[PDB]
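Working notes, beginning with the structure itself.
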Amino acid sequence: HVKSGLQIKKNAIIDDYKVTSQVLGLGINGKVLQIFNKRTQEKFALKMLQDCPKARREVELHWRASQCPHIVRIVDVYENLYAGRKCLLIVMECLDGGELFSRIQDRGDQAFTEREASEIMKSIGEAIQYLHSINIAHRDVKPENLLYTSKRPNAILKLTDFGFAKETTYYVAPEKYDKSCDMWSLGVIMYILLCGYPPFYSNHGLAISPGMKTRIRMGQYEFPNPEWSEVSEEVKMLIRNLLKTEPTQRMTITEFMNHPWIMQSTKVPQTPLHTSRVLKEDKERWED
């Protein structure tokens, strides 16, 4: 019920960990580098942030969320001087399974199933549910931010970048919609999981198009055949509620988690999906 508070280590990280120039990824606030425990030689991930109040907010919110199995765990946080400038160094568990959509691309002749999508969405949902329950909104749920623990098949998907996360804060009525942003993100992820293409795309496929922005505002998405031919109307309706243009009309995480598709993944059919194939073909377009 009660869990330890964040104990920021003032000892030099070099004492405990061996720092490498290898960059696992770029976080919005700071670069993420692979590091190894000197004692155990175990791989870990280091996020380096300058000691601004925004950085302190990120580390606090991440620490609260670290408990969730579907949120990347912060093993330790270090306050150290780099170049005589105060830095917060966040050591997290290394996720080498790779981005969610990258793993689906790398599955070969084996086809992605509706049931597999339901399981994936439930995992992401559980993370969002924990965050919303503790009054935190990630505000940056994206495919990049979802990563797998290991290349082994029973690896767990985890949410990662808390740079944009913000606190949402006798019987009484419950009365920001920062939380609603996360639900929209789930809808987009779900759409891509089922077909392998985003609900909203740019003419000439260049970054963010004015036309794409208009489509997002107008909520102009279609479920095109053949990708959506075998997808349940139930699933389509769920996506519609998640992709409502008006944030207030958008589905709550509790509603999403109680939805039968999410709640009973086992019941969900193993209908084959075009997602794996589409992702491979899109990669081929990117790599001419």
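Just so it is clear, chain A uses Swiss-Prot numbers, and the residues here are 47-215, 228-233, 239-351, in order.
Structure method, as recorded: X-ray crystallography, 3.4 Å.
Positions of Cβ are set from backbone N, Cα and C atoms, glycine also.
Here Swiss-Prot flags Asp186 as active site, proton acceptor. Annotation source Swiss-Prot lists ATP binding site at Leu70, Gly71, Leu72, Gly73, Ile74, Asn75, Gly76, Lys77, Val78, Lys93, citing sequence analysis. Positions annotated as staurosporine binding site by Swiss-Prot: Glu139, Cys140, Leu141. According to Swiss-Prot, the mutagenesis experiment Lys93 to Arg carries the annotation: Kinase defective mutant, abolishes activity. For the mutagenesis result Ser272 to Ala, the note given in Swiss-Prot is Strong decrease in kinase activity. Experimental mutagenesis is annotated in Swiss-Prot for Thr334 to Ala, with the remark: Slight decrease in kinase activity. Per Swiss-Prot, mutagenesis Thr334 to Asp or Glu is noted as: Mimicks phosphorylation state, leading to elevated basal kinase activity.
Annotated features taken from Swiss-Prot, shown on the structure.
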{"residue": "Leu72", "record": "ATP binding site", "DSSP class": "strand"}
{"residue": "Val78", "record": "ATP binding site", "DSSP class": "strand"}
{"residue": "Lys93", "record": "mutagenesis position", "DSSP class": "strand"}
{"residue": "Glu139", "record": "staurosporine binding site", "DSSP class": "strand"}
{"residue": "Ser272", "record": "mutagenesis position", "DSSP class": "coil"}
{"residue": "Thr334", "record": "mutagenesis position", "DSSP class": "coil"}
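Other than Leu70, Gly71, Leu72, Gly73, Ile74, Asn75, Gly76, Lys77, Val78, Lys93, the residues of this chain whose Cβ falls within 8 Å of the Cβ centroid of the ATP site are, in sequence order, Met94, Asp207. Burial estimate for the binding-site residues (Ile74, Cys140): highest at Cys140, by number of other CB atoms within 10 Å. Where 12 residues go unmodelled, between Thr215 and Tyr228, the Cα positions on each side are 19 angstrom apart. Taking only the Cα positions, the spacing between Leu141 (staurosporine binding site) and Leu70 (ATP binding site) is 9 angstrom. If you take the Cα of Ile74 (ATP binding site) and the Cα of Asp186 (active site, proton acceptor), they are about 10 angstrom apart, rounded to a whole number. Sequence-distant neighbours of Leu72 (ATP binding site): residues of the same chain at least 6 apart with a C-beta under 8 Å from its C-beta are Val78. Within 8 Å of the centroid defined by the CB atoms of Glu139, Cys140, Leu141, the record's staurosporine site, lie the Cβ atoms of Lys89, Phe90, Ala91, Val118, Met138, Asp142, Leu193, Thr195, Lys204, excluding the listed residues themselves. The Cβ neighbour count for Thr334 (mutagenesis position), using a 10 Å radius over every protein chain in view, is 17. Rounded to the nearest whole angstrom, the C-alpha distance between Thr334 (mutagenesis position) and the residue listed as 'active site, proton acceptor' is 30.
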